[PDB]
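Trainee: Quick one: the structure is below, and I'll ask about it shortly.
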Amino acid sequence: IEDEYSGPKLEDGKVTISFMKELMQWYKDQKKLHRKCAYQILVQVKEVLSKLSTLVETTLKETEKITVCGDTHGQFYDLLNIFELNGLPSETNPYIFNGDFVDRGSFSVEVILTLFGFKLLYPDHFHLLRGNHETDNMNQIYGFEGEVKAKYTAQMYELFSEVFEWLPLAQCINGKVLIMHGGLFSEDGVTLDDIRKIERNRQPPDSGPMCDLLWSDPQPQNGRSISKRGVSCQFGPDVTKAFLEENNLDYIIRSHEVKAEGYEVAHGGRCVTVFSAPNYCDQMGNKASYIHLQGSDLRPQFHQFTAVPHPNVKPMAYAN
Ligand SMILES: [Mn+2]
Ligand SMILES: [Mn+2]
């Protein structure tokens, strides 16, 4: 006996569609991806991500489509449910996952390695944007670091941290829709140029554009406020509108907050929240949603969904 009982294996070190199907099934059955394959996925996706701009600029032709998902937080069985409701990722069914893949939920390893696998398989049609939880300080507290150390080793966690540093911070579709995890900026006048200029391969600063992209929240009233989170700001509809007008944009899609209906349309339609972790932490009872967009019609169409069963591992079981 050697590795016959160790599960899915890459094909000469590369991700294939049959590997991804084997992986999702193996994870569904609560089994672990061989550490050598996990390592190969991480080294390769680090290389892919490190060549991207901090701002991914994507063009959708008139009849092309894309799906935008918000926070998933290690709810792997809900992630599979997204793919069963909305189809597997492919070149004709592209996806954007808008940050916060890990922490809180206790299948964060399974979520993130599935997402990285699909990033390697469909690199121009499967997009991952950094959330505030793809950071060391958050992983240390909120489960992911403990989960990686439990399933693999501290060295594997170090590699995850390095890979997260190369996740892009925002994505712009057709020069019209800007997507980021958190939101807009603590000062006026920021442009797409400034986002492209962020040297993102780091942990986020305590303030400034990289912080805001991962951490800010919309508020209903005009202006800005100190964030209730102690980090970044809250930004009003006039902030959103000035930013969109200066940058020739129509609206933003962000995530980073739970909503009972899975989404919220705010700022007169200019600031949309999408959140894709239903019954968050097995307690919130929220619906989740994902957004459908078309190249010829970038209006957001929302699809709601509810949580599905998962194995009996508690949320935050690996947290501090
Ligand atoms: Mn979150
Ligand atoms: Mn967040």
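Per Swiss-Prot, chain A residues shown: 172-491, in order.
According to its header, the structure was obtained by X-ray crystallography, 1.6 Å.
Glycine residues also receive a Cβ, built from the backbone N, Cα and C atoms like all the rest.
Straight from Swiss-Prot, here's the annotation block:
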- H304: active site, proton donor/acceptor (ACT_SITE)
- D242, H244, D271: Mn(2+) 1 binding site (BINDING)
- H244, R275, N303, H304, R400, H427: substrate binding site (BINDING)
- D271, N303, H352, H427: Mn(2+) 2 binding site (BINDING)
- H304 to Q: Catalytically inactive; no effect on interaction with CRY2 but increases the stability of the interaction with CSNK1E. No effect on RAF1 phosphorylation (MUTAGEN)
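Please situate the listed features within the shown structure.
Mentor: Of all Cβ atoms in the protein chains displayed, 26 besides its own lie within 10 Å of the Cβ of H304 (mutagenesis position). In the three-state DSSP classification, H304 (mutagenesis position) falls within coil.
Note: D271 (Mn(2+) 1 binding site) has non-local neighbours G241, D242, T243, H244, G302, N303, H304, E305, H352, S426, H427, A448, i.e. same-chain residues 6+ apart with C-beta under 8 A of its own C-beta.
Annotation note: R400 (substrate binding site) sits in a coil segment as assigned by DSSP. The Cβ of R400 (substrate binding site) has 14 neighbouring Cβ atoms from other residues within 10 Å, across all protein chains displayed.
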Trainee: Based on a Cβ-to-ligand 1 distance below 6 Å, what subset of the binding-site residues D242, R275, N303, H352 would you report?
Mentor: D242
Trainee: If you draw a 10 Å sphere around the Cβ of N303 (substrate binding site), how many other Cβ atoms fall inside it, taking every protein chain shown into account?
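Mentor: Total other Cβ atoms inside 10 Å, all chains included: 23.
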Trainee: Specify all same-chain residues, apart from the site residues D242, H244, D271, whose Cβ lies within 8 angstroms of the center of the Cβ atoms of the Mn(2+) 1 site, ordered by sequence.
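Mentor: Close Cβ neighbours, site residues excluded: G241, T243, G245, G270, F272, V273, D274, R275, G276, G302, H304, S426, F446, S447, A448.
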